[PDB]
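These notes concern the structure reproduced below.
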Amino acid sequence: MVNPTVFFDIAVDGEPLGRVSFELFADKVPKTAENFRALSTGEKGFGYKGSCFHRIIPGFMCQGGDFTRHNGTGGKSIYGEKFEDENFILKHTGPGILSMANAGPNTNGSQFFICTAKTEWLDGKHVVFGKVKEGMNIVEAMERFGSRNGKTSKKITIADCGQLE
């Protein structure tokens with residue numbers, strides 16, 4: 001009944017930075033929320049622990065979740081390699097929105113992005129499924145390691161992750 005909460009502990013070149021936590025909107029996009037929750041706990045035998053944020057663009061977003069190829073070309077879901085766009089009820093309203101990356105219609109895997117600005121042009125094309133709860137200061141600190149082309153100047157990693165409660 002209560003929407004689940006998950007955390008990421010972030011590191012910069014192996015040195016601890018801080019924790020970001022997320023509300024997942026299981027009430028509105030249960031299938032997409034469940035995928036991200038299970039990849040965060042690792043309970044299926046694979047997931048986000050140890051993976052990096054491969055593309056960070058200040059004034060746009062931070063993208064990660066590619067645990068198979070580490071560069072933005074891979075990842076997989078708990079349902080198979082890809083799954084469908086569940087719905088587009090929720091919109092890209094501003095900083096802290098959590099949304100699925102994709103390669104065309106019905107191509108969700110494990111890659112996701114955290115918005116650092118309003119990205120309204122993505123409405124109806126990328127499935128919104130959560131938001132940052134605590135630690136937006138940590139997301140802003142991560143964003144300072146990005147660049148115009150998205151290459152990071154230090155390695156930004158999910159050192160640990162899981163579910164809170």
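A Cβ is built for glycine as well, from the same backbone N, Cα and C atoms used for every other residue.
The domain 'PPIase cyclophilin-type' feature in Swiss-Prot is assigned to 7-163; the stated evidence is sequence analysis.
Under its mutagenesis entries, Swiss-Prot includes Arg69 to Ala with the note: No effect on peptidyl-prolyl cis-trans isomerase activity. Reduced interaction with BSG/CD147 and ability to induce leukocyte chemotaxis. Around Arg69 (mutagenesis position), the same-chain residues at least 6 positions away in sequence with a Cβ under 8 Å from its Cβ are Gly75.
Sequence-distant neighbours of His70 (mutagenesis position) (same chain, 6+ residues apart, CB-CB distance under 8 A): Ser51, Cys52, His54. Record note (Swiss-Prot), mutagenesis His70 to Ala: No effect on peptidyl-prolyl cis-trans isomerase activity. Reduced interaction with BSG/CD147 and ability to induce leukocyte chemotaxis. The unchanged residue is displayed.
Swiss-Prot lists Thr107 to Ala among its mutagenesis entries, and the accompanying note reads: No effect on peptidyl-prolyl cis-trans isomerase activity. Reduced interaction with BSG/CD147 and ability to induce leukocyte chemotaxis. The Cβ of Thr107 (mutagenesis position) lies under 8 Å from the Cβ of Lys82, each on the same chain and at least six residues away in sequence. When secondary structure is read from DSSP and collapsed to three states, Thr107 (mutagenesis position) falls in the coil class.
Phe113 (mutagenesis position) falls within a strand segment according to DSSP. According to Swiss-Prot, the experimentally introduced change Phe113 to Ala is described as follows: Reduced ability to stimulate MAPK/ERK phosphorylation.
The secondary structure of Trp121 (mutagenesis position), as reduced to three states from DSSP, is helical. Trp121 (mutagenesis position): 9 other CB atoms within 10 A of its CB, across all protein chains. Under its mutagenesis entries, Swiss-Prot includes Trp121 to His with the note: No effect on peptidyl-prolyl cis-trans isomerase activity.
Here Swiss-Prot describes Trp121 to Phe as a published mutagenesis experiment; the accompanying note says: 75-fold decrease of sensitivity to CsA.
In Swiss-Prot, the entry for mutagenesis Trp121 to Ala states: 200-fold decrease of sensitivity to CsA. Reduced ability to stimulate MAPK/ERK phosphorylation. The structure shown retains the original residue.
Quoted from Swiss-Prot for the published mutagenesis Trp121 to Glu: Loss of peptidyl-prolyl cis-trans isomerase activity.
Under mutagenesis, Swiss-Prot gives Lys125 to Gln with this note: Acetylation-mimetic mutant; no effect on its interaction with TARDBP. The Cβ of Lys125 (mutagenesis position) lies under 8 Å from the Cβ of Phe88, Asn102, each of which sits 6+ residues away along the same chain.
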Where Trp121 (mutagenesis position) and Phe113 (mutagenesis position) are concerned, what is their Cα separation in Å, rounded? 15
Write out the long-range same-chain contacts of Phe113 (mutagenesis position), meaning residues 6 or more apart in sequence whose Cβ is under 8 Å from its Cβ. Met61, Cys62, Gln63, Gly64, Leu98, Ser99, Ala101, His126
